[PDB]
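Engineer: Dumping the structure here so I can ask a few things about it.
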2 protein chains.
Amino acid sequence: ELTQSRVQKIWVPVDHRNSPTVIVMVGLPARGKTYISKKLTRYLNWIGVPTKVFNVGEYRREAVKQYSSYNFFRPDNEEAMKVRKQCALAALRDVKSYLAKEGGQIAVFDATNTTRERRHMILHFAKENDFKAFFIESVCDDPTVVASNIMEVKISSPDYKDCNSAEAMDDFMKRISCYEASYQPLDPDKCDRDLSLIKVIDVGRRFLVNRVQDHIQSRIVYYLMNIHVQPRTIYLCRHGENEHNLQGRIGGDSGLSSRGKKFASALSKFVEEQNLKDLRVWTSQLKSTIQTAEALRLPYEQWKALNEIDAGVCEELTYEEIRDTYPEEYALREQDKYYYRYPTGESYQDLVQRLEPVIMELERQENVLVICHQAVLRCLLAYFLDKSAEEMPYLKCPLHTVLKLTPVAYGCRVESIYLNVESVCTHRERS
Amino acid sequence: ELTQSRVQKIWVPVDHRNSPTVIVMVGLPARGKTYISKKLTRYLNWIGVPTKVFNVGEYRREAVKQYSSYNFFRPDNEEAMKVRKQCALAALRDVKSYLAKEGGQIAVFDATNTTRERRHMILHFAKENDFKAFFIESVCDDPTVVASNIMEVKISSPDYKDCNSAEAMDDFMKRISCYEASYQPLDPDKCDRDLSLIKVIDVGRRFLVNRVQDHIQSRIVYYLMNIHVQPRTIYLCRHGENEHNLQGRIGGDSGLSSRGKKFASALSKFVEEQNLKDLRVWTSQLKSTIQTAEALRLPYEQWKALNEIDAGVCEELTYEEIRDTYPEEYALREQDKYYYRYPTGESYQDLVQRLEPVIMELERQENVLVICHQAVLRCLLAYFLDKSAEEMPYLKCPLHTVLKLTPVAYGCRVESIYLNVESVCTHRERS
Ligand SMILES: Nc1ncnc2c1ncn2[C@@H]1O[C@H](COP(=O)(O)OP(=O)(O)CP(=O)(O)O)[C@@H](O)[C@H]1O
Ligand SMILES: Nc1ncnc2c1ncn2[C@@H]1O[C@H](COP(=O)(O)OP(=O)(O)CP(=O)(O)O)[C@@H](O)[C@H]1O
Ligand SMILES: O=P(O)(O)OC[C@H]1O[C@](O)(CO)[C@@H](O)[C@@H]1O
Ligand SMILES: O=P(O)(O)OC[C@H]1O[C@](O)(CO)[C@@H](O)[C@@H]1O
Ligand SMILES: O=P(O)(O)OC[C@H]1O[C@](O)(CO)[C@@H](O)[C@@H]1O
Ligand SMILES: O=P(O)(O)OC[C@H]1O[C@](O)(CO)[C@@H](O)[C@@H]1O
Ligand SMILES: [Mg+2]
Ligand SMILES: [Mg+2]
């Protein structure tokens, strides 16, 4: 005796009457601890695992109004040490409220945590709140890398609002020397034999993994081994306009219109003028995306995971038709566009689970052109631009427009490029 | 201008007119090199990557008729060394024919390869045939583990056909001591800095990964970190009989019949008499599997990936109806049941890609009960019992029967258990 939920179409038994994890970042400054923290979090939240970053740096920038210099981080700075410890403890406080009282699942503790003492303290914290502890250490003693990092995300930090490169660059170098003496890296073969951890070496050149307590830690591990930092570009766009677009019909597998092909031709000119040494092209298995890719005269690959969302019994229909034929359904979708699943079809949530492999592969690749569909494109875009599940189903991803995503600082930079070719508009807001 | 293939329903441009990899196993005997090789291969072939194992041991057992003793593996055994080298070279010969002439993609070289010399030779081989080289080393100096391994897959080997445990166990111990002196493990921080490799330590307790050249090596890495060897059991069965089963209609989302529920009740008694400390239950999101799981009064989890194959425009239909309504389609499926994809639906190939995450999770778990559907069940079973894509769509997976899969030696042992409850028969051979 079960009843099927109206929105998610899930069968639940009629009533009629996974321990949370604390990810601990470890490493000297300018080692990508925050970079990793944010990206990790962006991913986890995307695939549905509620994650939040707790940057002890911000707690510090909060308590000590405006920034001083490296003197603040001197081991002999008795007062700063007091404040820094109170920052770490305040953050763990907020962590407890997240994992135990706010429904959070993973809490990333973003700090240097370069001493066994500090780590043992966190372990204790976890041990008493019934939380698992997974460590991620970033080791890299390459002056070129450290130097480059200092330039990319430090010299512009709010701490150096009143500094130039020459001085900021020096203050941070001294800042790093502060942690160096007492820095005790993880020792998975001795003192840290029992800790579950992954040590990222030379920006992913080598990894040392210890244990792994569950699938969640398993994924995280997989992810870090696939992301990289080499500069590259990811272009995203939909198929050229198609017959169904003109008729305003959803789903289906129609072919490009006269304009759609025109757009496909423009896309070719665009890719051409991008001057990319290499470029991979991915499409869905639906006709319209393939016809578009063909116009590029470049080898491409088809992914069934990139097919537009499945509209179920509403495929081939027009919104008007749905509104009339399946009124109640048309309403259930407008009130919960993300979780709503079409009868015998999918939901935006289903797309995310279906696209996970695509995202993981995009992180591994260099330059990639993905020609897909509206809903599918929103999903991917929501990942790169960190858009909540609430706004995902409404992001604007118009026809004939190329979204150029480039890596910058801690996230992704986006550039819209309309290839100057008319087409209908398939976008529709909440109502 | 494209045309859609009739079987796979894929759009291809009308005509009208990934370097192969050699996986190198490394390690002393009784370290699971062959275990890993077979499992790795079983998996890769399942997800579509043509892989083959080249056990240098078999080449040896082939050339030297019947087995001697550990004297054969003595470093001072000038003649044996000659034969052993000719075996390794003959196997690489067959590797070349596989990766370059037989359409193979991955070739697992199963040997001790415990010396830098031997390894350099293989590198050279790869370097000249344009093959990538990925190494997997298994290090474990635990006497209990080594001892146990010697018992589980050595003492019964065809080499010891005329030996008892007491003597076989001793001959293998001496055999191991032979390789020990010249054994040079991988050194990812010195001599082997440039080699792409994964070093499995203490049966997966710790890993040291170096590089990783592509996604294929990325997956392999992920897999090894998720499989384990602790004893556990995996039960597989379909939902209890349902309305559609009675009407002989495919797809749909109907509920259990009177018998189906009866079966669900029997399943409860079965699980109960299994005396399992723990047991996870997974179902699909279709009503029939959930109703069945409910009868167990155990917490279960729903997976959309476990939903029966999507019959497309044929859902809810009876084979008779399909045969009549979509004759041409009914024929295209009987001639190629694995690759055939239903209009707007899936193929067995699609199921495999859809089930990959399930398989990966089953490898991570201990005891798991999976209540699914016919086609879905075949897919999973094909993985555990290593059944080709040709036989997969025809494996017999009857209603009300529990397949009990247990780990043994290098593969999985299967036991069928009919819970003694009538039901229709949904199996149908090729015709
Ligand atoms: N595994 C890694 N090793 C080294 N650098 C990395 C890295 N992952 C990312 N980066 C680089 O690090 C920079 C971001 O550094 P981030 O600010 O996250 O360091 P940090 O958190 O270690 C310093 P701090 O404790 O001083 O705030 C970017 O330039 C990024 O490309
Ligand atoms: N990573 C690992 N470390 C140690 N033992 C493992 C292992 N993976 C599997 N095993 C165990 O090893 C046994 C299979 O060993 P296998 O025969 O594959 O070893 P081997 O190939 O190293 C020996 P040889 O070169 O003498 O043939 C099984 O008992 C299995 O459970
Ligand atoms: O985590 P710890 O050991 O308290 O060091 C924290 C400090 O590190 C920094 O990231 C500087 O490297 C600061 O923003 C932060 O206050
Ligand atoms: O995401 P939305 O607003 O529900 O629109 C989804 C529809 O958009 C389309 O791509 C048409 O523009 C259809 O294929 C799909 O069903
Ligand atoms: O790979 P190597 O160095 O030639 O050693 C191969 C030998 O190892 C064995 O697996 C025994 O440990 C034999 O079956 C095989 O002939
Ligand atoms: O694998 P086959 O032989 O095509 O049968 C598949 C059908 O079996 C069923 O499970 C019915 O027994 C249907 O849901 C499914 O479409
Ligand atoms: Mg930081
Ligand atoms: Mg072997």
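We number chain B the way Swiss-Prot does; in order, the residues shown are 4-20, 33-446.
Backbone N, Cα and C define each Cβ position, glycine as well.
Copied straight from Swiss-Prot:
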BINDING   B:42-50, B:164-169, B:345-348, B:389-393, B:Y425  ATP binding site
MUTAGEN   B:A45 to G  20-fold decrease in Km for ATP and 3-fold decrease in Km for fructose-6 phsphate
ACT_SITE  B:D125  active site
ACT_SITE  B:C155  active site
MUTAGEN   B:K169 to R, A or N  Loss of activity
BINDING   B:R253, B:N260, B:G266, B:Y334, B:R348, B:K352, B:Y363, B:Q389, B:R393  beta-D-fructose 2,6-bisphosphate binding site
Engineer: If I take the Cα of B:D125 (active site) as reference, which of the recorded positions B:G42, B:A45, B:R393 has the closest Cα?
Structural biologist: B:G42
Engineer: Please give me the recorded positions out of B:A45, B:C155, B:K169, B:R348, B:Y363 that lie within 10 Å of B:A390 (ATP binding site), comparing Cα atoms only.
Structural biologist: B:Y363
Engineer: Go through B:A45, B:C155, B:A346, our recorded positions, and report the one whose Cβ sees the most other Cβ atoms within 10 Å.
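Structural biologist: Counting Cβ neighbours within 10 Å, the top one is B:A45.
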Engineer: State the count of C-beta atoms found within 10 angstroms of the C-beta of B:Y425 (ATP binding site), not counting that atom itself.
Structural biologist: 15
Engineer: Ranking the recorded positions B:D125, B:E167 by other Cβ atoms within 10 Å, which is at the bottom?
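Structural biologist: Comparing Cβ neighbour counts within 10 Å for the recorded positions B:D125, B:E167 gives B:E167.
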Engineer: Quick one, can you pull the C-alpha distance from B:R20 to B:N33 in angstrom, nearest whole number? The 12 residues in between aren't in the model.
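Structural biologist: The separation between B:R20 and B:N33 at their Cα atoms is 28 Å.
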Engineer: Using a 10 Å cut-off, grab the number of neighbouring Cβ atoms around the Cβ of B:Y50 (ATP binding site), all chains included.
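Structural biologist: Total other Cβ atoms inside 10 Å, all chains included: 19.
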Engineer: Near the Cβ of B:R46 (ATP binding site), how many other Cβ atoms are there if near means within 10 Å?
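Structural biologist: Its Cβ has 23 other Cβ atoms within 10 Å.
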Engineer: Mind giving me a neighbour count for B:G266 (beta-D-fructose 2,6-bisphosphate binding site)? Other Cβ atoms within 10 Å of its Cβ, every protein chain shown.
Structural biologist: 21
Engineer: Highest CB neighbour count within 10 A among the recorded positions B:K169, B:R393?
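Structural biologist: The residue with the densest Cβ neighbourhood is B:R393.
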